[PDB]
Each structure stands twice: as C-alpha cells, then as structure tokens.
Amino acid sequence: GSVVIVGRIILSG
Amino acid sequence: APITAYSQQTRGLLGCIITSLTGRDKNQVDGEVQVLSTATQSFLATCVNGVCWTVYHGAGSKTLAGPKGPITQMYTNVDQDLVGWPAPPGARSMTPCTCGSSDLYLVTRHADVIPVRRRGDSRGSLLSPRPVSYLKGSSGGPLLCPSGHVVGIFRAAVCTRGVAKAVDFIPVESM
Ligand SMILES: O=C(N[C@H]1CCCCCCC[C@@H]2C[C@@]2(C(=O)NS(=O)(=O)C2CC2)NC(=O)[C@@H]2C[C@@H](OC(=O)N3CCc4ccccc4C3)CN2C1=O)OC1CCCC1
Ligand SMILES: [Zn+2]
C-alpha cells in the first residue's frame, strides 16, 4: 500500500 | 522563540486504509509538516524545497498517495534513513535555516515544540529529558532554529537508561 497524509502540524511564531 | 504548533487530523483509519490501498488522495494538502501513516504505523514528514521528506524506517520505499494517483519516491537514501517525494500541490515548503543558531526547537506529532541544544551536525540535546513513548511517531518532524527555519528532521532518540536525553537528526544540507 501507499503512505497516506492523515493530518498536518500547523506552525506559528 | 515563540514557536507553537497545532495538530489537525484530516483523516480517520477507514479513510486511511482506503487511501492506502488505492494510492489516490482526494484531500487538499495544506501546511509544512504532514502527519503520515501506513495503515500500521504513523510518523511525520517535512516539506522543504519541493520535496516531502521523511524517514526510511517509516516510509520504506512505499509510494505516497497523491491527487492524481500514487507518487513514486524520487529520493531514497537508505544510508541516511531519508526518503522524499515531490510535494503534492498545496504542501508549502519550509525555508532552510540561515542564522546557524545552535538553539533548536523540535516539533513533535503532539504539537509540542521542544527546546534542543545542537551538539554536532546531526546531534542535539533535550534541555529536559522526555519519555521514549512520548517521542515515538515523531520521526520526520522538523528541528527549527529560533527564527523558525528548518535545520533538519528528527531521525532517532538518543537514550540514557529508558529516557530520551538527546535527538539524532538528518541535517537540511543532507536533503
Ligand atoms: O537507534 C537509536 N535510537 C532508537 C530508539 C528507539 C526507541 C523509540 C524512540 C522514539 C522516537 C524516535 C524518533 C523515532 C520514531 O518515533 N520512529 S517512528 O515511531 O516514527 C517509526 C517510523 C514509524 N525513531 C526511531 O524509532 C528509530 C528507528 C531505529 O533506527 C533507525 O532505523 N535508524 C537509526 C538511526 C540511523 C542513523 C544513520 C543511518 C540510519 C539510521 C537508521 C531506532 N530508532 C531510535 O530512535 O539511536 C541511535 C541512532 C542515533 C543515535 C544512537
Ligand atoms: Zn536560522
């Protein structure tokens, strides 16, 4: 199978 | 450096098993750090200069699910435990570090930003030790300088008797 983007980390500052 | 992070899940497990089998991702990709998953393990990726970078011990040689089908690994360096895919549109790339600062900040999958003191090309120490279970699944996550640029991605936890005291990482120059 493939690797899947299941989320993200939003950065700030 | 007032660097903070916030994690947003964009998929459940059923949607992950399905997108994994197909290789086709319907979702719109945003952000610079991606939370990755094969159906069976989960880790991080960091987009830098066009490429979505992560660890080999996580991704293997697997393809990444993309808008118009499976994306083949353009880059694989098993010697360095690094893989990359050309970033899918929407994935913004981080700017590589300039200040050459030794005060680093590791971003984990739990949206925490951990102070790290650079000790060499690939090594930094945790100012506060962390439990091993706490860092698991954060490989691929960036180490940022105080201004907020990428100096590398988290590869391995350096432990002293069951507790992580330092981090080993792939430098940006290696990518
Ligand atoms: O071997 C370790 N330490 C282990 C400790 C394992 C206990 C779990 C610690 C927790 C956190 C750590 C970031 C992480 C992880 O979350 N991985 S994950 O859960 O995302 C996985 C993708 C799904 N990587 C690890 O778990 C690595 C993997 C394994 O090491 C590698 O496969 N490396 C070792 C580092 C290295 C260095 C140069 C060339 C190749 C390699 C390959 C042991 N590891 C390790 O980190 O340290 C050595 C190597 C560098 C300094 C001494
Ligand atoms: Zn910098």
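Numbering starts at 1 and runs along the chain as displayed.
This entry, so its header tells us, was determined using X-ray crystallography, 2.3 Å.
Just so you know, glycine gets a Cβ as well, placed from its N, Cα and C.
Annotation comment: Swiss-Prot describes B:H57 (among others) as active site, charge relay system, evidence class sequence analysis. In the three-state DSSP reading, B:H57 (mutagenesis position) counts as helix.
For B:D81 (mutagenesis position), the Cβ neighbour count at a 10 Å cut-off comes to 18, with all displayed protein chains included. Among the features that Swiss-Prot reports, active site, charge relay system is placed at B:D81 (among others), with the record citing sequence analysis.
Sequence-distant contacts (6 or more apart, same chain, Cβ under 8 Å) of B:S139 (mutagenesis position) comprise B:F43, B:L44, B:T54, B:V55, B:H57, B:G58, B:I153, B:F154, B:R155, B:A156. For the recorded site, B:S139 (mutagenesis position), the DSSP three-state label reads coil. Look at Swiss-Prot and you will find B:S139 (among others) tagged as active site, charge relay system.
In the three-state DSSP scheme, B:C99 (mutagenesis position) is classed as coil. Among the features that Swiss-Prot reports, Zn(2+) 1 binding site is placed at B:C97, B:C99, B:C145, B:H149, with the record citing experimental evidence.
Reduced to three states, the DSSP call for B:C16 (mutagenesis position) is helix. Other C-beta atoms found within 10 angstroms of the C-beta of B:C16 (mutagenesis position) number 21, with every protein chain shown included. The note that Swiss-Prot attaches to the published mutagenesis B:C16 to A (Swiss-Prot position 1042) is: No effect on zinc-binding by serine protease NS3.
Within 10 Å of the Cβ of B:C47 (mutagenesis position) there are 25 other Cβ atoms, across all protein chains. In Swiss-Prot, a published mutagenesis experiment is listed as B:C47 to S (Swiss-Prot position 1073), annotated No effect on zinc-binding by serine protease NS3.
The note that Swiss-Prot attaches to the published mutagenesis B:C52 to L (Swiss-Prot position 1078) is: No effect on zinc-binding by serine protease NS3. Sequence-distant contacts (6 or more apart, same chain, Cβ under 8 Å) of B:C52 (mutagenesis position) comprise B:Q34, B:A45, B:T46, B:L64, B:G84, B:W85, B:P86, B:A87, B:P88, B:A91.
One entry in Swiss-Prot concerns the mutagenesis experiment B:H57 to A (Swiss-Prot position 1083). Its note says: Complete loss of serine protease NS3 activity. No effect on zinc-binding by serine protease NS3.
Listed in Swiss-Prot is the mutagenesis experiment B:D81 to A (Swiss-Prot position 1107), annotated as follows: Complete loss of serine protease NS3 activity.
Here Swiss-Prot describes B:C97 to A (Swiss-Prot position 1123) as a published mutagenesis experiment; the accompanying note says: Reduced protease NS2 and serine protease NS3 activities. B:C97 (mutagenesis position): 22 other CB atoms within 10 A of its CB, across all protein chains.
For the mutagenesis experiment B:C99 to A (Swiss-Prot position 1125), the note given by Swiss-Prot reads: Reduced protease NS2 and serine protease NS3 activities. Of all the Cβ atoms in the protein chains shown, 11 others lie within 10 Å of the Cβ of B:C99 (mutagenesis position).
Quoted from Swiss-Prot for the published mutagenesis B:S139 to A (Swiss-Prot position 1165): Complete loss of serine protease NS3 activity. No effect on zinc-binding by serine protease NS3.
A coil conformation is recorded for B:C145 (mutagenesis position) in the three-state DSSP classification, outside any helix or strand. Looking at Swiss-Prot, you'll find the mutagenesis B:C145 to A (Swiss-Prot position 1171) noted as follows: Reduced protease NS2 and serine protease NS3 activities.
Using a cut-off of under 8 A between C-beta atoms, none of the mutagenesis positions B:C47, B:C97, B:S139, B:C145 neighbours chain A. Here the Cβ of B:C145 (mutagenesis position) has 21 other Cβ atoms within 10 Å, regardless of which shown protein chain they belong to. For B:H149 (Zn(2+) 1 binding site), the mutagenesis positions whose C-alpha atoms fall inside a 10 Å radius of its own C-alpha are B:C97, B:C99, out of B:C16, B:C47, B:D81, B:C97, B:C99. Other than B:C97, B:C99, B:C145, B:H149, the residues of this chain whose Cβ falls within 8 Å of the Cβ centroid of the Zn(2+) 1 site are, in sequence order, B:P96, B:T98, B:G100, B:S101, B:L144, B:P146, B:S147, B:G148, B:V150, B:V151.
When the neighbouring Cβ atoms lying within 10 Å are counted for each of the recorded positions (B:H57, B:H149), the highest count belongs to B:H149. Calculated from their C-alpha atoms, the gap between B:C145 (mutagenesis position) and B:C97 (mutagenesis position) amounts to 7 Å.
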